[PDB]
Amino acid sequence: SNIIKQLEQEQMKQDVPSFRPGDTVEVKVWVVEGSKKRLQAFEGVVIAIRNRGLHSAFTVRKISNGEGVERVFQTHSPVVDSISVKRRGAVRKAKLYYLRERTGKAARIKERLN
Amino acid sequence: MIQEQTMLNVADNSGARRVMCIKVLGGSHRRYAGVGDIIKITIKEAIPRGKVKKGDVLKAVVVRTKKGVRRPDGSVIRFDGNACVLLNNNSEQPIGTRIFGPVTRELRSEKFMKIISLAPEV
Amino acid sequence: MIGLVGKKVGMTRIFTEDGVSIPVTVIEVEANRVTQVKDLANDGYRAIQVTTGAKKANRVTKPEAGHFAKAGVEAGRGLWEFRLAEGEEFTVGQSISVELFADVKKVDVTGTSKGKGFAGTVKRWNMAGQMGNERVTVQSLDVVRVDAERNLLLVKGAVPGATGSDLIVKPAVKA
Amino acid sequence: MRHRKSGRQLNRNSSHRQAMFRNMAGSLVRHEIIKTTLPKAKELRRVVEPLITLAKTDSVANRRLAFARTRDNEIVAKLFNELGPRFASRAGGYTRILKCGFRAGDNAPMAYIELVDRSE
RNA sequence: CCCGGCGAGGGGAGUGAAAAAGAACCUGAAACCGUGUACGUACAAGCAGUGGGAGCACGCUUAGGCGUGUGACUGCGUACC
RNA sequence: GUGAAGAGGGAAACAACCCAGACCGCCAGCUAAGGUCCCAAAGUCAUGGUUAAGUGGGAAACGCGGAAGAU
RNA sequence: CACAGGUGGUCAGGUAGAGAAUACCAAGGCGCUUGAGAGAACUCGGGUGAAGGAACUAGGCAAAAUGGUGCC
RNA sequence: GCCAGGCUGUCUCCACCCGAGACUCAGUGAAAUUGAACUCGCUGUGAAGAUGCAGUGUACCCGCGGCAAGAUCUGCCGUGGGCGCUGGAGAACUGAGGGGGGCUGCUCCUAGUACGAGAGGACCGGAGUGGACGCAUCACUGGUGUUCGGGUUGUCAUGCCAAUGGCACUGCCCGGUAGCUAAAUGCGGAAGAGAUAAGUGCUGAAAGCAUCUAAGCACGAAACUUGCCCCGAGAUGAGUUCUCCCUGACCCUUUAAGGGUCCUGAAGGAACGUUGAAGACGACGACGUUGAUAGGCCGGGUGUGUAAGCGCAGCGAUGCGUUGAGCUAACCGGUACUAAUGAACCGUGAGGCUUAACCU
């Protein structure tokens, strides 16, 4: 109702850019080490976007050491600092779960050129 | 999460390629084992020469889980498959000095202080 | 000590400064004014009757209207009782806000589980009988945020009852 | 189960139910009045009111969409010409249901469903 | 003649000794199914009866405590071949 | 001797345990076995003894103990 | 029994099809004699699914994976 | 005949979805069995496990769905109709009693501490964190989501192209709204209290020693019960508290917990509708014009993905701007536009006798 909508919206920051699915993106994450905190950069490709209010989370996949690791980043969580788009893609598909099997050239995507 | 009789990917230079689970420890009448739990696995394939021989039975620990684990902030770490590294009851220090793929931040256990150094890719 | 009756609205997550997500269930806590007071001399025990909400005059039975008129307050959607902790007493018409829970840090939630149809033996005990619509209590829950001016209460975990249901939040007896 | 779900079962094949509702809507549009069971009448109203609401706006895409769920060129032509302007002022509630007792054949409840204007 | 559906069936009138003889037709019982009448039963445990038995209605000697309809309670009572 | 082919009363129930052989009816009295706190009809009756453990109200051989009995 | 069963021969189109098998249509015949209801547990016939393909069962018995052309 | 490998809910654990039965409404409708039934548990006996014998205890009467310990009956869980709690009615609870479980590993400081020649080495059970059970929830992890969207093979149809709809398991797939879901996350095995075995004890003889006891007279095990929640006054012993309604008349008799007639019809309920995260049918919750109860509508959100048409390019497949567009069931805030009308029925008209205290 109104109360829950107000509670959800009062904790929203208008800083996340609008990135299409399958678009390469970098994420800055705060990580706690020892008694301090530091920044970590994670580059990947957005596969699925599920923007349920403040519960908005997007899955970002990366290839490291020859293995695929996918992590879900919360759109508005304090843990996520900033989102930057480096390489722009274009796929006519909301979800990119199909590429888990593709590799090399097949996994690559074409430039948007919008 | 890992269940009984599940294949685990090998993330060490011990030469192992395919390892099968036989028994699950870490709790009486336990049905599943997490990433930070000790499991019992065997070996299916071994290199022609090395310290690991076919048929050996020894402990191991999962470094990566297909299902993944959650985070206090709601984040979830999911991997393309299950990866496990063999461990020994005595001389816990695994032979492998190199680990395939990244690792999570839950390896801060008392006996896992020597593995965080490895796996440079996070 | 004394619990208050509220209305479940929903549940979501709350983000902490350190970067921790915590489940929170949302309870609207309207001012639960007291209508009648029970005492040892007359009623045999110490208790106070609390009412909340509003009922349309047409849909309010005349006996209830007379009872509330004697209480000198508008008719609510229900009446509830809470045993006193042998502390300071209250008076009829004394509105009670959520401030009481602003310094407890531990509360218990009682409510009716969501109804369900016939359940099999495996579904029940892992015999068949009705499921849900039964009083159930979950204890040792810590309040996260309190908003007196908004009648909003956030409590960790999950509580019995879906959206639109009525529940009771009481100070945690166990500690 | 049974919690916050829409659509009465009307035990039948899903495609069979869809065709049944298409026929019901076509008949109601053609004759502006039907004499059918209440359980079916409710979902008939729920499925037909969107059609008339869409028909209130005239456009090639709207006509194609109406024909997609109607499959009757004459019925589609009847739309956008008479019903659209007739109920232009009104927003929603384009149908009314009046009970007329229980069906004698099998004691099944039955009622009339007709447009608000229905004439003139 | 009327109700009924221009049916089946029923209700009047008439004939008929009689229609409590109507073609399902002399005489018409119990098992079985219904209404009404009078009584008992919803705190009360077992071959369901036998004696005691207040109470509940009718007619009687117009009371005089009589019979019929029921049996709350109570002692006893573990079917036939 | 009983049942077979004999009822009735007592032993809480019970066919072989005790008294006792029913012609029928009666709102009468007296007895056999068994009882006389109640349940249930009778003495909370008298005299002289044992009992402190509910042994009574289940138990042998053996030095009060032995003694452990059935949802 | 208007039963769910058996009953001998002939007539044998179009589309994509090696095919009279396969799926929809031509002429033709039918909606099969109880219908409608929120659609519970449970039974029967099926579909999807995270960690696995045999760790339940004496038992790969149901189900599920592939289902070809020429060459390196 | 055998081996190595891939391959599915056979399973850990099953979760969800689509159809026919299972339940109700209107009608047809037979069987096996049947001495009669007012068809309880326990103990003892019995031709020997007793619904029927002796003793004891519980249970209002009658229905609906299954679990099958013995689907007619006995028995269990849930839920209904009638009845009384004594004028009637609506709510809130005390509570005689009843359901159940009280499990368990690792680490931290305590602490390398007391004690102990040294070696050796805790009580601690205070904090954090696992395993198994139950309860709660869908925001998160996902599964389902044949009612939403898109890709695509064949065929038919809309007079034909384009564009659409049906069939082929939902035709085959890719995603997914809401609900349900565990593999996901919140909590619990309390603390404290009473009685406690062993054991630990202040003074203490009889019997100038001694002793848990003879006199005065104290703690205590994870064993047991409360403490923890849930049902519960059908607890017929039928409870306690609050509030509301009825304040008429007349006649007769077998003259009293009597009967009858006219008027009255209170509060409340049921009756019917919208219906629900309530439901097999009952029942329960919100509303019924003095309204957001259901449908539709507006806007948002989610999902899917660049709809058709238009003009350009490739003589064709197709792409380009229109267009992050079109559509969107179950989600959210409003909207009376539509459907819940005025009403009828039951439920009454001062509440039985006795006793004790009050003003009369």
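This entry, so its header tells us, was determined using electron microscopy, 4.2 Å.
A Cβ is built for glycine as well, from the same backbone N, Cα and C atoms used for every other residue.
If you check Swiss-Prot, you get these features:
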type    : residues        : note
MUTAGEN : B:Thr97 to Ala  : Reduced RsfS binding
MUTAGEN : B:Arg98 to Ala  : Reduced RsfS binding
MUTAGEN : B:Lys114 to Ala : Reduced RsfS binding
MUTAGEN : B:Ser117 to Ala : No change in RsfS binding
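Here the CA atom of B:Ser117 (mutagenesis position) lies 10 Å from the CA atom of B:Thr97 (mutagenesis position). You'll find the Cα of B:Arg98 (mutagenesis position) roughly 10 Å from the Cα of B:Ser117 (mutagenesis position). The secondary structure of B:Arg98 (mutagenesis position), as reduced to three states from DSSP, is coil rather than helix or strand. Around B:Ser117 (mutagenesis position), no same-chain residue at least 6 positions away in sequence has a Cβ under 8 Å from its Cβ. The Cβ neighbour count for B:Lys114 (mutagenesis position), using a 10 Å radius over every protein chain in view, is 11.
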